Amino acid sequence: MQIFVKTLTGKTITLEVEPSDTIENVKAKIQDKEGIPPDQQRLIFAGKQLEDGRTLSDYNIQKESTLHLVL
Amino acid sequence: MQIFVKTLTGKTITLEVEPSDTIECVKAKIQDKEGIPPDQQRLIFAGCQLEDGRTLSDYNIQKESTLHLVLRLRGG
Ligand SMILES: *SCC1=CC(C)(C)N(O)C1(C)C
Ligand SMILES: *SCC1=CC(C)(C)N(O)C1(C)C
C-alpha cells in the first residue's frame with residue numbers, strides 16, 4: 001500500500017509498505033530513500049508518536065494515509 | 001503572478017506562480033499551503049483538466065486567472 005511521509009520542509013515522500021511492517025522497518029525505508037538516520041526520525045500519526053516495535057496495523061494506518069516526520 | 005484556486009467548499013487560495021511552472025509544481029505549492037496530497041488534486045481551467053507535465057503557459061493561464069480544484073474521491 002502507498003503511504004505519504006510529510007517532512008517539515010514541505011517535501012512529501014511516498015513509500016510502499018504493508019500494514020504488517022514495523023515502525024523500525026518504515027524508518028529504514030526512509031533512510032534508504034532520503035538518507036535520514038533512523039535515530040533522528042520521529043514519526044507522528046493521528047497525534048501519536050509511533051514506536052519502533054509496533055506495526056502500522058497496530059495504529060490502524062490505512063492506504064494513502066500521511067505520517068508526519070519531525071527530525 | 002497571482003492566481004486563484006477555488007475549492008468545492010467555497011475556500012479560495014491565492015498562489016504566486018510563473019507561467020513557466022509545471023502543473024506538478026502548482027500541485028506541490030497547493031500541498032505545501034493547504035496540505036492536500038497532489039494525487040487527490042484535479043485542476044480545471046477553461047473546461048480542461050490540467051496535466052502534470054505541461055506548464056501554465058501551455059494553457060494560456062494569465063495573471064489573476066482562477067483554476068478550479070476538485071478532489072478525487074476520498075481514499076484509494
Ligand atoms: S515546475 C519545475 C520545472 C519547470 C521546468 C523548467 C519546466 N522544469 O524542467 C522543471 C520540471 C524543473
Ligand atoms: S482538456 C479537454 C479534455 C478534458 C477531458 C474531459 C479529460 N477530456 O477527455 C478532454 C481530452 C476532452
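Determination method: solution NMR.
Each Cβ is built from the backbone N, Cα and C atoms, and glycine gets one as well.
Copied from Swiss-Prot, the annotated features are:
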MUTAGEN   A:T7 to D  Impairs ubiquitination by CRL2(KLHDC3) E3 ligase complex; when associated with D-9
MUTAGEN   A:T9 to D  Impairs ubiquitination by CRL2(KLHDC3) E3 ligase complex; when associated with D-7
MUTAGEN   A:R42 to E  Impairs ubiquitination by CRL2(KLHDC3) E3 ligase complex; when associated with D-44. Impairs ubiquitination by CRL2(KLHDC3) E3 ligase complex; when associated with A-72
MUTAGEN   A:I44 to D  Impairs ubiquitination by CRL2(KLHDC3) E3 ligase complex; when associated with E-42. Impairs ubiquitination by CRL2(KLHDC3) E3 ligase complex; when associated with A-68
MUTAGEN   A:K48 to R  No effect on HLTF-mediated polyubiquitination of PCNA. Impairs ubiquitination by CRL2(KLHDC3) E3 ligase complex
MUTAGEN   A:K63 to R  Abolishes HLTF-mediated polyubiquitination of PCNA
MUTAGEN   A:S65 to E  Phosphomimetic mutant that binds and activates PRKN
MUTAGEN   A:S65 to D  Phosphomimetic mutant that binds and activates PRKN
MUTAGEN   A:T66 to A  Abolishes CteC-catalyzed ADP-ribosylation
MUTAGEN   A:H68 to G  Loss of DTX3L-mediated polyubiquitination of histone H3 and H4
MUTAGEN   A:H68 to A  Decreases affinity for UBE2R2 in ECS(FEM1C)-UBE2R2 complex. Impairs ubiquitination by CRL2(KLHDC3) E3 ligase complex; when associated with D-44. Impairs ubiquitination by CRL2(KLHDC3) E3 ligase complex; when associated with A-72
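What Swiss-Prot annotates, mapped onto the structure for a quick look.
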residue	record	DSSP class
A:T7	mutagenesis position	strand
A:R42	mutagenesis position	strand
A:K48	mutagenesis position	strand
A:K63	mutagenesis position	coil
A:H68	mutagenesis position	strand
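Most Cβ neighbours within 10 Å, among the mutagenesis positions A:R42, A:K48, A:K63, A:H68: A:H68 holds that distinction in the structure as shown. For A:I44 (mutagenesis position), the Cβ neighbour count at a 10 Å cut-off comes to 14, with all displayed protein chains included. Non-local neighbourhood of A:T7 (mutagenesis position): A:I13, A:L69, A:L71, each in the same chain, at least six residues away, with C-beta under 8 Å from its C-beta.
In this entry, A:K63, A:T66 stand out among the mutagenesis positions A:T9, A:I44, A:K63, A:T66 as having a C-beta under 8 A from a C-beta of chain B. A:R42 (mutagenesis position) and A:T9 (mutagenesis position) have their C-alpha atoms 15 Å apart, to the nearest angstrom.
For A:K63 (mutagenesis position), the nearest neighbour among the listed mutagenesis positions (A:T9, A:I44, A:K48), judged by C-alpha distance, is A:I44.
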